[PDB]
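Engineer: Here it is, the structure in full.
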Amino acid sequence: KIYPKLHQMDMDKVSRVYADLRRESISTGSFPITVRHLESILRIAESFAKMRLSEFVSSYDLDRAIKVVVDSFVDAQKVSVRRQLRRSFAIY
Amino acid sequence: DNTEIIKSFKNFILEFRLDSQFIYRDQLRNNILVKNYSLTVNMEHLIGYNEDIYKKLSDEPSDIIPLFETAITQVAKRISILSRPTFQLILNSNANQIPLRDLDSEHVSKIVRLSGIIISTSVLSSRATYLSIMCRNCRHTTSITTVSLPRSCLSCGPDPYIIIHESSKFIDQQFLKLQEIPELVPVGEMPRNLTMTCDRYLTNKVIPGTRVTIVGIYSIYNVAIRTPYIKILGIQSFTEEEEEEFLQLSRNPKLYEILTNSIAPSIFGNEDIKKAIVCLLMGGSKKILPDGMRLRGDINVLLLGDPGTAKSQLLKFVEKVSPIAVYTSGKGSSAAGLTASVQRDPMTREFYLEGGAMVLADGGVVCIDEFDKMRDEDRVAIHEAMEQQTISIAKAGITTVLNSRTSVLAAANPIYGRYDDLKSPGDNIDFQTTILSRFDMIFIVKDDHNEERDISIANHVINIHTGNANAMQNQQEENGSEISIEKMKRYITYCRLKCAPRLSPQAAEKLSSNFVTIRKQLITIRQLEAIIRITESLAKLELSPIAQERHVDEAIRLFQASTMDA
Amino acid sequence: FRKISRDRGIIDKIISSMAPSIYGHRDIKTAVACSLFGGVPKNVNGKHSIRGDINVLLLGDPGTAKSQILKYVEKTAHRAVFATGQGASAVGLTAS
Amino acid sequence: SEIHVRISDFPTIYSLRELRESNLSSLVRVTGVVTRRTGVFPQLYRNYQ
Ligand SMILES: Nc1ncnc2c1ncn2[C@@H]1O[C@H](COP(=O)(O)OP(=O)(O)O)[C@@H](O)[C@H]1O
Ligand SMILES: Nc1ncnc2c1ncn2[C@@H]1O[C@H](COP(=O)(O)OP(=O)(O)O)[C@@H](O)[C@H]1O
Ligand SMILES: [Zn+2]
């Protein structure tokens, strides 16, 4: 039944985090952040909204959507790079 | 009653005039002088002479077109008397070729007109046209012109007749396969393939991969399984305002930049990559030396890209722009291993030569995706085709050479997660270095982190997910940032057909100075030809009669941006 | 369904109910939960489509119940097809 | 020439493991997955699949 839709009000919340995540990729780590990560964030964001049976994407769902994708990307890095990235993304 | 039909066609051939010549009678006379028993008749002149005979042919060609063949045989016999076998009739028409998806039961046994590309041709076979038979019981001799022998003697038991081989005549038959033009292929749909058969002198006129126009007889032969086919009757293979439009466009000084931006406007950056693709589409020039050395005019480009750098989109856009383009990915090709093959079609039980993806693109461009993960033995045929423009196929006791004059657009993933500038490309790209030596220009599309570029890309994703991308197409068109894809495709065919530039002596000595100074610092002699092909590519875009030294700077720079990129 | 949909901590009730008899591994359980609900597929006309399915890779040392998770997903999901790397073949996956 | 009747919303439902012998020569409603599908060809003509 549920096909939750995006709000353009959250465009800033999405684009700014992506650019911030991209900036740290060249700063530290060998894995370059790709557009497919952003494509993954929107998908899991839609899935989180689909959990609440709400037809529109909320800011709360995006925060948890950002948390899951960033955490997986950080945890897959080597130990030396892993500790640097955890401090840089303490907000997320 | 049928005598009037024979007489009507007799008068039509003998008396029709075009360019003050009795073209149908004259060409038949010329064929007799050449000693070939063929004739070609245009349908647009058949309707002009008399609509009645045209309407009868269009409605019931099953028995009327045999009458036309017999009538012209009488006409040829009459012609031979003045100068002191059954002749073939070929039909050509200029009417609209109805799409292959549109033929229906109402057109069964009616004259139809179609167009498509020939994907496969079969071996020749013998067919009977005139026979002489004798009764085994009473030795009664007679002649016969699906025909079957009489079950009872005409003078003896059932099936008394046998065939006299030394007093009979036979004709040649070829079976072919055709499918619709890729310009009309729907998305998510397999193109409609069609079975076509031709006989006598229409055989062996085409090779697989040829675009042709078809006029023939759509028919069906044998829970009630049935299969359609076409009895081939004839095969055929720019506006002044458009010619002058591009001629005026040739004098536009900003044409190079305008065309560059039109190449995938939805993508950001990679401006010089767009210029290379234009040079790939424009291509170089081919020349033949008297000593047997043929110069490859095709230009091949490799796009080494990191994952997520829109490498899939780069090749995807080119296929819709290039007039002759085919997309290949994961060893997948036009029902073949990228090359020609011999396969047996069970419908006619015959063996057919089938053209692969690189076969269909003779004189065009091919897009190869996932280049690093293809079959190595396929690379060898590609390697020969990339340099000698030929594909070699061996079957049992015969070896055949097939022409493939195709430019190659290739994209590949490096050995590691990203190309490392500290190493030569031969230790970074994930396939054979021998092929790496064959590409004219290779580029590494980059993913340098930039704020405005990433943000603009990021918003583009949400726009698609919000449906605003459809409105973006109108916004981009209103901005005038792109030439129409159909018009650009027309232009590529236009320049490929109208212009063939040559290098100027000043450009040549400029190239010599550049090459010597490069090697003084350091590149092979093979890549000298690759650079020169670019010089002809720029001149062809401008349709200049000769190349100019002002083309050299961009040609050197683009190649410098390619080879020194790695 | 509507009543629970607006309850407090609906997302936490869903995730904490994935594989009840498996301890911890909450970053997997949240990944299992998201893969069950999935996203929204999109198909722009005259352009390419976008998938909505969520792909999960479970890499870990022996133990940690990676296999038992796939056994729980098999029963809870609507249409689940279970395969194994060695027991499957190229023909047995694509077509026959 | 003909009007083939399409029944809809038939209430009784059977699975592929419940088709008893008594259900022969009777109207049944079952649910499943399309694994194998043949082409379209005329039958003694009208279409068949
Ligand atoms: N410069 C760019 N302009 C527009 N879209 C881009 C750009 N760079 C990346 N993208 C986006 O990133 C995605 C890249 O995916 P793609 O390269 O096709 O995957 P793969 O690397 O597996 O082939 C595309 O969907 C595209 O929309
Ligand atoms: N994190 C865990 N919490 C509780 N039980 C576990 C956990 N990991 C493994 N087990 C126990 O081990 C078994 C799973 O083993 P197995 O499926 O072979 O793991 P894997 O296949 O990932 O090596 C289960 O029966 C479960 O009882
Ligand atoms: Zn006899």
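Following Swiss-Prot, chain C shows residues 484-579, kept in their order.
According to its header, the structure was obtained by electron microscopy, 3.3 Å.
Placed from the backbone N, Cα and C atoms, the Cβ positions cover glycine too.
So Swiss-Prot lists the following for this protein:
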BINDING   C:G543, C:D544, C:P545, C:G546, C:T547, C:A548, C:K549, C:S550  ATP binding site
MUTAGEN   C:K549 to A  Reduces MCM2-7 complex helicase activity. Abolishes MCM2-7 complex helicase activity; when associated with MCM5 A-422. Reduces MCM2-7 complex helicase activity; when associated with MCM3 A-415
Engineer: Name the secondary structure element type, per DSSP in three states, that contains C:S550 (ATP binding site).
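Structural biologist: The residue in question, C:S550 (ATP binding site), is helix (DSSP, three-state).
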Engineer: Is any of C:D544, C:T547, C:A548, C:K549, C:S550 (recorded positions) within Cβ reach of ligand 2, i.e. under 6 A, and which?
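Structural biologist: Checked recorded positions vs ligand 2; flagged C:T547, C:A548, C:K549, C:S550.
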Engineer: If I take the alpha carbons of C:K549 (mutagenesis position) and C:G543 (ATP binding site), what is the distance between them in whole Å?
Structural biologist: 7
Engineer: Go through C:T547, C:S550, the listed binding-site residues, and name the one with the sparsest Cβ surroundings, counting other Cβ atoms within 10 Å.
Structural biologist: C:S550
